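Trainee: One structure follows; several queries about it will come next.
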Amino acid sequence: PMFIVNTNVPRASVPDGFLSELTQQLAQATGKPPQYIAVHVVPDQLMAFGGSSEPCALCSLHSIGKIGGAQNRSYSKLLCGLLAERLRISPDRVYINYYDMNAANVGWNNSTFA
Amino acid sequence: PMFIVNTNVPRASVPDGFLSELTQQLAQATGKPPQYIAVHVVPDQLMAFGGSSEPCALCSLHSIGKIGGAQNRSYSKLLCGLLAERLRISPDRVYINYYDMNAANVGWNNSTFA
Amino acid sequence: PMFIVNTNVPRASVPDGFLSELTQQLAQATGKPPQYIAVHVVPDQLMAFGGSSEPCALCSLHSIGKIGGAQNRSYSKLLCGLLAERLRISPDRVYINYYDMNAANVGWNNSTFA
Ligand SMILES: Cn1ccc2ccc(-c3cn(-c4ccc(O)c(F)c4)nn3)nc2c1=O
Ligand SMILES: Cn1ccc2ccc(-c3cn(-c4ccc(O)c(F)c4)nn3)nc2c1=O
(Lines of atoms letter the chains of each structure in order from A and count residues from 1; the text may use other names and numbers.)
(Lines give C-alpha, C1' and ligand atoms only; values in the text may rest on other atoms or scores of the structure.)
(Ligands and ions follow the chains in the order given, each with its own letter.)
Protein backbone atom coordinates (compact mmCIF):
# COMPACT_ATOMS: atom_id res chain seq x y z
CA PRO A 1 0.00 0.00 0.00
CA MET A 2 0.92 3.70 -0.34
CA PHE A 3 -0.25 6.52 1.91
CA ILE A 4 0.47 10.16 1.05
CA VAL A 5 -0.36 13.17 3.19
CA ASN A 6 0.01 16.74 1.93
CA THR A 7 -0.42 19.38 4.59
CA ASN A 8 0.18 23.04 5.35
CA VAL A 9 1.49 22.03 8.82
CA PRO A 10 5.20 23.02 9.02
CA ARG A 11 7.96 20.43 8.83
CA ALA A 12 9.11 21.10 12.40
CA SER A 13 5.67 20.05 13.73
CA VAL A 14 5.93 16.52 12.28
CA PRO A 15 7.04 14.43 15.27
CA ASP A 16 10.07 12.21 15.01
CA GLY A 17 8.95 8.68 14.23
CA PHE A 18 5.80 9.80 12.36
CA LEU A 19 6.57 7.84 9.18
CA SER A 20 7.39 4.74 11.26
CA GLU A 21 4.10 4.98 13.17
CA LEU A 22 2.20 5.38 9.88
CA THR A 23 4.03 2.39 8.39
CA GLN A 24 3.18 0.33 11.49
CA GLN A 25 -0.47 1.39 11.85
CA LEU A 26 -1.21 0.93 8.14
CA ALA A 27 0.41 -2.52 8.16
CA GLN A 28 -2.00 -3.50 10.92
CA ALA A 29 -5.00 -1.76 9.36
CA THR A 30 -4.57 -3.26 5.89
CA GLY A 31 -3.26 -6.68 6.93
CA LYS A 32 -0.22 -6.18 4.67
CA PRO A 33 3.35 -6.70 5.89
CA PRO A 34 5.12 -3.41 6.68
CA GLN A 35 7.68 -4.23 3.96
CA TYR A 36 5.02 -3.47 1.33
CA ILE A 37 3.88 -0.16 2.92
CA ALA A 38 5.14 3.15 1.51
CA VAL A 39 4.49 6.48 3.23
CA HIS A 40 5.01 10.03 2.03
CA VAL A 41 4.57 13.18 4.14
CA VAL A 42 4.64 16.59 2.46
CA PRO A 43 4.59 19.51 4.94
CA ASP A 44 4.72 23.32 4.44
CA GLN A 45 2.24 23.14 1.54
CA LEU A 46 0.31 26.12 0.20
CA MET A 47 -3.27 24.92 0.63
CA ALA A 48 -6.68 25.86 1.97
CA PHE A 49 -9.79 24.04 3.17
CA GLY A 50 -13.06 25.93 2.84
CA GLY A 51 -11.13 29.09 1.99
CA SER A 52 -9.39 29.01 5.37
CA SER A 53 -5.65 28.57 5.71
CA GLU A 54 -5.93 26.86 9.14
CA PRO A 55 -4.22 23.43 9.36
CA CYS A 56 -5.62 20.88 6.93
CA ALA A 57 -4.51 17.80 5.00
CA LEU A 58 -5.19 16.18 1.62
CA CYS A 59 -4.34 12.50 1.57
CA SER A 60 -4.60 9.37 -0.52
CA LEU A 61 -4.35 5.66 0.24
CA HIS A 62 -3.71 3.28 -2.67
CA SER A 63 -4.00 -0.46 -2.12
CA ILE A 64 -4.33 -3.60 -4.21
CA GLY A 65 -7.52 -4.76 -2.52
CA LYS A 66 -8.42 -4.04 1.12
CA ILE A 67 -10.51 -1.02 -0.01
CA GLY A 68 -14.26 -0.75 0.51
CA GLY A 69 -17.23 0.71 2.36
CA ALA A 70 -16.56 -0.34 5.95
CA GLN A 71 -12.78 -0.56 5.58
CA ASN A 72 -12.46 3.02 4.34
CA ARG A 73 -14.50 4.30 7.30
CA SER A 74 -12.04 2.40 9.50
CA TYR A 75 -9.00 3.85 7.72
CA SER A 76 -10.52 7.33 8.02
CA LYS A 77 -11.06 7.04 11.78
CA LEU A 78 -7.50 5.75 12.18
CA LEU A 79 -5.86 8.30 9.86
CA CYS A 80 -7.86 11.34 10.98
CA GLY A 81 -7.10 10.24 14.55
CA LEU A 82 -3.35 10.23 13.91
CA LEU A 83 -3.38 13.54 12.02
CA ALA A 84 -5.30 15.15 14.88
CA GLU A 85 -3.08 13.74 17.61
CA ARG A 86 0.34 13.97 15.99
CA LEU A 87 -0.14 16.97 13.66
CA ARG A 88 -2.94 18.88 15.48
CA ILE A 89 -5.17 18.89 12.38
CA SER A 90 -8.91 18.93 12.96
CA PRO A 91 -10.61 15.89 11.34
CA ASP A 92 -13.15 17.99 9.44
CA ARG A 93 -10.19 19.61 7.62
CA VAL A 94 -8.91 16.30 6.17
CA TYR A 95 -9.72 14.70 2.84
CA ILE A 96 -8.58 11.17 1.98
CA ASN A 97 -8.95 9.63 -1.47
CA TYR A 98 -9.09 5.83 -1.49
CA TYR A 99 -7.95 3.89 -4.57
CA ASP A 100 -8.41 0.15 -5.12
CA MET A 101 -5.60 -0.51 -7.62
CA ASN A 102 -5.62 -3.47 -9.98
CA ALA A 103 -2.45 -5.50 -9.57
CA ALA A 104 -1.74 -5.13 -13.31
CA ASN A 105 -1.66 -1.35 -12.76
CA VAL A 106 1.01 -1.36 -10.01
CA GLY A 107 4.62 -1.47 -11.13
CA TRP A 108 7.43 -2.60 -8.83
CA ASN A 109 10.90 -4.11 -9.25
CA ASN A 110 11.01 -3.86 -13.07
CA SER A 111 7.60 -5.57 -13.52
CA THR A 112 4.03 -5.43 -12.16
CA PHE A 113 2.20 -7.48 -9.54
CA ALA A 114 0.04 -9.29 -12.14
CA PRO B 1 -13.98 18.80 -4.04
CA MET B 2 -10.20 18.74 -4.19
CA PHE B 3 -8.24 20.86 -6.67
CA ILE B 4 -4.44 20.60 -6.92
CA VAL B 5 -2.03 22.60 -9.12
CA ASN B 6 1.58 21.53 -9.62
CA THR B 7 3.62 24.10 -11.57
CA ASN B 8 7.14 25.29 -12.36
CA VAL B 9 6.05 28.93 -11.88
CA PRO B 10 8.05 30.19 -8.86
CA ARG B 11 6.38 30.76 -5.50
CA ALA B 12 6.75 34.56 -5.69
CA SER B 13 4.61 34.57 -8.85
CA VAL B 14 1.64 32.84 -7.18
CA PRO B 15 -0.57 35.72 -5.98
CA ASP B 16 -1.53 35.68 -2.31
CA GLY B 17 -5.23 35.53 -3.20
CA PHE B 18 -5.02 32.65 -5.69
CA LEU B 19 -6.21 29.94 -3.28
CA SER B 20 -9.25 31.98 -2.22
CA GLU B 21 -10.00 32.89 -5.83
CA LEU B 22 -9.88 29.24 -6.88
CA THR B 23 -12.07 28.28 -3.92
CA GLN B 24 -14.82 30.77 -4.81
CA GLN B 25 -14.74 30.07 -8.55
CA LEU B 26 -14.76 26.29 -8.04
CA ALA B 27 -17.63 26.63 -5.56
CA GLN B 28 -19.75 28.37 -8.21
CA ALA B 29 -18.62 26.03 -11.00
CA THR B 30 -19.55 22.85 -9.07
CA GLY B 31 -22.61 24.19 -7.23
CA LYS B 32 -21.11 23.11 -3.90
CA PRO B 33 -20.65 25.19 -0.72
CA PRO B 34 -17.25 26.91 -0.50
CA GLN B 35 -16.67 25.26 2.90
CA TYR B 36 -16.11 21.89 1.22
CA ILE B 37 -13.70 23.08 -1.50
CA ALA B 38 -10.04 22.25 -0.91
CA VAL B 39 -7.32 23.84 -3.04
CA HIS B 40 -3.60 23.09 -3.17
CA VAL B 41 -0.94 24.94 -5.22
CA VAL B 42 2.60 23.53 -5.49
CA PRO B 43 5.06 25.97 -7.12
CA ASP B 44 8.76 25.77 -8.09
CA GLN B 45 8.27 22.28 -9.51
CA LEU B 46 10.82 20.53 -11.71
CA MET B 47 8.64 19.69 -14.69
CA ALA B 48 8.46 19.84 -18.48
CA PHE B 49 5.58 19.86 -20.95
CA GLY B 50 6.23 18.67 -24.48
CA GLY B 51 9.92 18.57 -23.63
CA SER B 52 9.91 22.30 -22.87
CA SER B 53 10.52 23.96 -19.49
CA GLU B 54 8.37 27.00 -20.25
CA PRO B 55 5.68 27.58 -17.58
CA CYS B 56 3.18 24.73 -17.37
CA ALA B 57 0.77 23.13 -14.91
CA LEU B 58 -0.36 19.61 -14.02
CA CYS B 59 -3.66 19.67 -12.16
CA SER B 60 -6.39 17.44 -10.81
CA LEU B 61 -9.99 17.96 -9.71
CA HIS B 62 -11.56 15.31 -7.47
CA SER B 63 -15.26 15.41 -6.76
CA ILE B 64 -18.20 13.26 -5.71
CA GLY B 65 -20.42 13.94 -8.70
CA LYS B 66 -20.40 17.07 -10.84
CA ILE B 67 -17.87 15.37 -13.15
CA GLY B 68 -18.64 14.44 -16.76
CA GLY B 69 -18.04 15.11 -20.42
CA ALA B 70 -19.70 18.51 -20.72
CA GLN B 71 -18.91 19.71 -17.20
CA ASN B 72 -15.23 18.86 -17.64
CA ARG B 73 -15.02 20.92 -20.87
CA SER B 74 -16.52 23.81 -18.90
CA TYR B 75 -14.05 23.31 -16.02
CA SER B 76 -11.05 23.32 -18.36
CA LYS B 77 -12.11 26.74 -19.66
CA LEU B 78 -12.56 28.15 -16.16
CA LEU B 79 -9.25 26.74 -14.91
CA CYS B 80 -7.20 27.57 -18.01
CA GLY B 81 -8.55 31.11 -17.64
CA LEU B 82 -7.45 31.40 -14.01
CA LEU B 83 -4.05 29.81 -14.66
CA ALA B 84 -3.49 31.97 -17.74
CA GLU B 85 -4.39 35.24 -16.01
CA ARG B 86 -3.01 34.67 -12.49
CA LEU B 87 0.03 32.47 -13.27
CA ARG B 88 0.73 33.52 -16.91
CA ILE B 89 0.61 29.89 -18.09
CA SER B 90 -0.35 29.26 -21.70
CA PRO B 91 -3.53 27.13 -21.84
CA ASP B 92 -1.98 24.56 -24.19
CA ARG B 93 0.54 23.83 -21.41
CA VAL B 94 -2.16 22.86 -18.88
CA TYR B 95 -3.29 19.31 -18.05
CA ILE B 96 -6.20 18.60 -15.66
CA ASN B 97 -7.05 15.04 -14.60
CA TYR B 98 -10.72 14.85 -13.55
CA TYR B 99 -11.81 12.19 -11.03
CA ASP B 100 -15.40 11.25 -10.30
CA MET B 101 -14.94 9.77 -6.81
CA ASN B 102 -17.33 7.33 -5.16
CA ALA B 103 -18.56 8.74 -1.85
CA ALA B 104 -17.33 5.54 -0.16
CA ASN B 105 -13.78 6.29 -1.36
CA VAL B 106 -13.59 9.81 0.12
CA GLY B 107 -12.65 10.05 3.78
CA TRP B 108 -13.46 13.12 5.86
CA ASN B 109 -14.06 13.86 9.55
CA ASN B 110 -13.19 10.34 10.84
CA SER B 111 -15.52 8.65 8.33
CA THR B 112 -16.38 8.67 4.61
CA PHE B 113 -19.21 10.42 2.77
CA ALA B 114 -20.99 7.07 2.15
CA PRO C 1 0.59 11.32 -21.03
CA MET C 2 1.74 12.46 -17.59
CA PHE C 3 4.57 10.90 -15.55
CA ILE C 4 5.40 11.97 -11.97
CA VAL C 5 8.31 10.80 -9.76
CA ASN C 6 8.31 11.51 -6.03
CA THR C 7 11.60 10.52 -4.36
CA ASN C 8 13.75 11.19 -1.29
CA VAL C 9 16.88 11.36 -3.49
CA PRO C 10 18.34 14.91 -3.24
CA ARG C 11 17.75 17.58 -5.88
CA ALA C 12 21.48 17.57 -6.69
CA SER C 13 21.38 13.91 -7.83
CA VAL C 14 18.90 14.61 -10.66
CA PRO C 15 20.89 14.77 -13.94
CA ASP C 16 20.37 17.93 -15.98
CA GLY C 17 18.93 16.12 -19.01
CA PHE C 18 16.64 13.85 -17.00
CA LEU C 19 13.33 15.52 -17.87
CA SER C 20 14.26 15.47 -21.55
CA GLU C 21 15.27 11.80 -21.32
CA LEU C 22 11.98 10.79 -19.67
CA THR C 23 10.04 12.70 -22.33
CA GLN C 24 11.92 11.05 -25.20
CA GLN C 25 11.80 7.54 -23.68
CA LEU C 26 8.08 7.75 -22.85
CA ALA C 27 7.28 8.90 -26.39
CA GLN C 28 9.10 5.84 -27.73
CA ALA C 29 7.47 3.51 -25.17
CA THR C 30 3.90 4.78 -25.56
CA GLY C 31 4.01 5.97 -29.18
CA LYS C 32 2.24 9.19 -28.17
CA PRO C 33 3.65 12.43 -29.66
CA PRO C 34 6.38 13.97 -27.49
CA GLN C 35 4.60 17.35 -27.70
CA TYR C 36 1.87 15.90 -25.45
CA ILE C 37 4.13 14.29 -22.81
CA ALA C 38 4.49 16.04 -19.44
CA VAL C 39 7.08 14.89 -16.89
CA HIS C 40 7.36 15.93 -13.24
CA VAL C 41 10.19 15.11 -10.79
CA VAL C 42 9.90 15.89 -7.06
CA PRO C 43 13.11 15.21 -5.08
CA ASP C 44 14.07 15.65 -1.40
CA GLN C 45 10.78 14.12 -0.24
CA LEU C 46 10.16 12.84 3.28
CA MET C 47 9.21 9.26 2.54
CA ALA C 48 9.68 5.66 3.62
CA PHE C 49 9.31 2.38 1.77
CA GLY C 50 8.96 -0.78 3.80
CA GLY C 51 9.79 1.22 6.92
CA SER C 52 13.16 2.25 5.50
CA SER C 53 14.38 5.69 4.42
CA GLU C 54 16.87 4.38 1.85
CA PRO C 55 16.35 5.83 -1.65
CA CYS C 56 12.88 5.05 -3.02
CA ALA C 57 10.34 6.50 -5.46
CA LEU C 58 6.55 6.67 -5.75
CA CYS C 59 5.52 7.34 -9.35
CA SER C 60 2.50 7.48 -11.62
CA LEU C 61 1.80 7.29 -15.33
CA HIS C 62 -1.49 8.63 -16.68
CA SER C 63 -2.40 8.06 -20.32
CA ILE C 64 -5.43 7.83 -22.56
CA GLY C 65 -5.02 4.23 -23.66
CA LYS C 66 -1.68 2.45 -24.08
CA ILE C 67 -2.21 1.05 -20.56
CA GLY C 68 -2.51 -2.67 -19.92
CA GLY C 69 -0.99 -5.85 -18.53
CA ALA C 70 1.87 -6.31 -20.96
CA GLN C 71 2.51 -2.61 -21.59
CA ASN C 72 2.67 -1.82 -17.87
CA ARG C 73 5.39 -4.45 -17.35
CA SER C 74 7.35 -2.96 -20.24
CA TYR C 75 6.88 0.56 -18.82
CA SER C 76 7.99 -0.65 -15.37
CA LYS C 77 11.24 -2.12 -16.70
CA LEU C 78 11.91 1.06 -18.69
CA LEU C 79 11.17 3.46 -15.84
CA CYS C 80 12.76 1.42 -13.02
CA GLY C 81 15.85 1.09 -15.19
CA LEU C 82 15.90 4.85 -15.72
CA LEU C 83 15.51 5.49 -11.97
CA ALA C 84 18.25 2.98 -11.16
CA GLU C 85 20.76 4.36 -13.65
CA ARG C 86 20.07 8.08 -13.19
CA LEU C 87 18.93 8.37 -9.56
CA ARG C 88 20.57 5.22 -8.10
CA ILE C 89 17.24 3.97 -6.72
CA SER C 90 16.82 0.23 -6.46
CA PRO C 91 13.91 -1.09 -8.58
CA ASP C 92 12.61 -3.05 -5.56
CA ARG C 93 12.03 0.27 -3.80
CA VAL C 94 9.88 1.81 -6.57
CA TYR C 95 6.11 1.82 -6.95
CA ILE C 96 4.44 2.97 -10.18
CA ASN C 97 0.67 3.43 -10.35
CA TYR C 98 -0.73 3.25 -13.89
CA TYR C 99 -3.96 5.08 -14.80
CA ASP C 100 -5.95 4.53 -17.99
CA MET C 101 -7.83 7.82 -18.21
CA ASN C 102 -11.02 8.41 -20.17
CA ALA C 103 -10.50 11.10 -22.81
CA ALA C 104 -13.38 13.09 -21.27
CA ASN C 105 -11.54 13.13 -17.91
CA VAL C 106 -8.34 14.72 -19.27
CA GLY C 107 -8.61 18.49 -19.60
CA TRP C 108 -6.27 20.38 -21.92
CA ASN C 109 -6.38 23.86 -23.54
CA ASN C 110 -9.89 24.92 -22.55
CA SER C 111 -11.49 21.55 -23.37
CA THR C 112 -10.99 17.80 -22.95
CA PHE C 113 -9.57 15.19 -25.31
CA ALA C 114 -12.96 13.53 -25.81
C1 LIG D 1 -24.52 19.99 -2.29
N2 LIG D 1 -23.42 19.58 -1.42
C3 LIG D 1 -23.46 19.85 -0.07
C4 LIG D 1 -22.48 19.50 0.77
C5 LIG D 1 -21.31 18.81 0.28
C6 LIG D 1 -20.23 18.40 1.07
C7 LIG D 1 -19.15 17.75 0.50
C8 LIG D 1 -19.18 17.50 -0.87
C9 LIG D 1 -18.07 16.88 -1.59
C10 LIG D 1 -16.78 16.68 -1.17
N11 LIG D 1 -16.16 16.15 -2.23
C12 LIG D 1 -14.81 15.71 -2.36
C13 LIG D 1 -13.79 16.33 -1.65
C14 LIG D 1 -12.48 15.92 -1.80
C15 LIG D 1 -12.17 14.87 -2.66
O16 LIG D 1 -10.88 14.46 -2.78
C17 LIG D 1 -13.23 14.28 -3.36
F18 LIG D 1 -12.95 13.26 -4.21
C19 LIG D 1 -14.53 14.67 -3.24
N20 LIG D 1 -17.00 16.05 -3.29
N21 LIG D 1 -18.15 16.53 -2.90
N22 LIG D 1 -20.19 17.89 -1.66
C23 LIG D 1 -21.25 18.52 -1.11
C24 LIG D 1 -22.34 18.91 -2.03
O25 LIG D 1 -22.34 18.70 -3.24
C1 LIG E 1 -2.33 9.89 -31.73
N2 LIG E 1 -2.44 10.99 -30.76
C3 LIG E 1 -2.52 12.28 -31.22
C4 LIG E 1 -2.63 13.33 -30.40
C5 LIG E 1 -2.66 13.14 -28.98
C6 LIG E 1 -2.77 14.17 -28.04
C7 LIG E 1 -2.79 13.89 -26.68
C8 LIG E 1 -2.70 12.57 -26.28
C9 LIG E 1 -2.73 12.18 -24.87
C10 LIG E 1 -2.69 12.97 -23.75
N11 LIG E 1 -2.75 12.11 -22.71
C12 LIG E 1 -2.77 12.41 -21.31
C13 LIG E 1 -2.11 13.54 -20.82
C14 LIG E 1 -2.17 13.81 -19.46
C15 LIG E 1 -2.88 13.00 -18.58
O16 LIG E 1 -2.91 13.31 -17.26
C17 LIG E 1 -3.54 11.88 -19.11
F18 LIG E 1 -4.22 11.09 -18.25
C19 LIG E 1 -3.51 11.58 -20.45
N20 LIG E 1 -2.83 10.83 -23.15
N21 LIG E 1 -2.82 10.88 -24.46
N22 LIG E 1 -2.60 11.55 -27.15
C23 LIG E 1 -2.58 11.82 -28.48
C24 LIG E 1 -2.46 10.66 -29.40
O25 LIG E 1 -2.39 9.50 -29.04
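Per Swiss-Prot, chain A residues shown: 2-115, in order.
Backbone N, Cα and C define each Cβ position, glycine as well.
Pasting the feature list from Swiss-Prot:
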- A:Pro2: active site, proton acceptor (ACT_SITE)
- A:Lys33, A:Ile65, A:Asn98: substrate binding site (BINDING)
- A:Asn111 to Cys: Causes formation of interchain disulfide bonds with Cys-81 from another subunit (MUTAGEN)
Trainee: What recorded positions from A:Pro2, A:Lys33, A:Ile65, A:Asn98 have a chain C Cβ less than 8 Å from their own Cβ?
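Mentor: Qualifying residues, whose Cβ lies under 8 Å from chain C: none.
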Trainee: Roughly how many angstrom lie between the C-alpha atoms of A:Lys33 (substrate binding site) and A:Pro2 (active site, proton acceptor)?
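Mentor: Answer for this pair: 8 Å between alpha carbons.
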Trainee: Taking CB atoms only, which of the recorded positions A:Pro2, A:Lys33, A:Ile65, A:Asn111 fall under 8 A from chain B?
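Mentor: Qualifying residues, whose Cβ lies under 8 Å from chain B: none.
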Trainee: Among all the protein chains here, how many other CB atoms are within 10 A of the CB of A:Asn111 (mutagenesis position)?
Mentor: 16
Trainee: Under 6 Å from ligand 1 by C-beta, which of these recorded positions make it: A:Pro2, A:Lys33, A:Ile65, A:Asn98, A:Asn111? Sequence order, please.
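Mentor: The qualifying recorded positions are A:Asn98.
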Trainee: Show which residues of the chain containing A:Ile65 (substrate binding site), separated from it by at least 6 in sequence, have their CB under 8 Å from its CB.
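Mentor: The list for A:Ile65 (substrate binding site) reads A:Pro2, A:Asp101, A:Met102, A:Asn103, A:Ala104, A:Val107, A:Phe114, given in order along the sequence.
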Trainee: Restricting to the chain of A:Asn98 (substrate binding site) and a gap of 6 or more, list residues whose Cβ falls under 8 Å of its Cβ, or answer none.
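Mentor: Looking at Cβ-Cβ distances below 8 Å from A:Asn98 (substrate binding site), excluding near sequence neighbours, one finds A:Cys60, A:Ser61, A:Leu62.
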Trainee: Around the C-beta of A:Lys33 (substrate binding site), how many further C-beta atoms are within 10 angstroms, looking at every protein chain?
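Mentor: By my count, 16.
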Trainee: Run through the Cβ atoms and count how many others sit within 10 Å of the one on the residue listed as 'active site, proton acceptor'.
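Mentor: The answer is 24.
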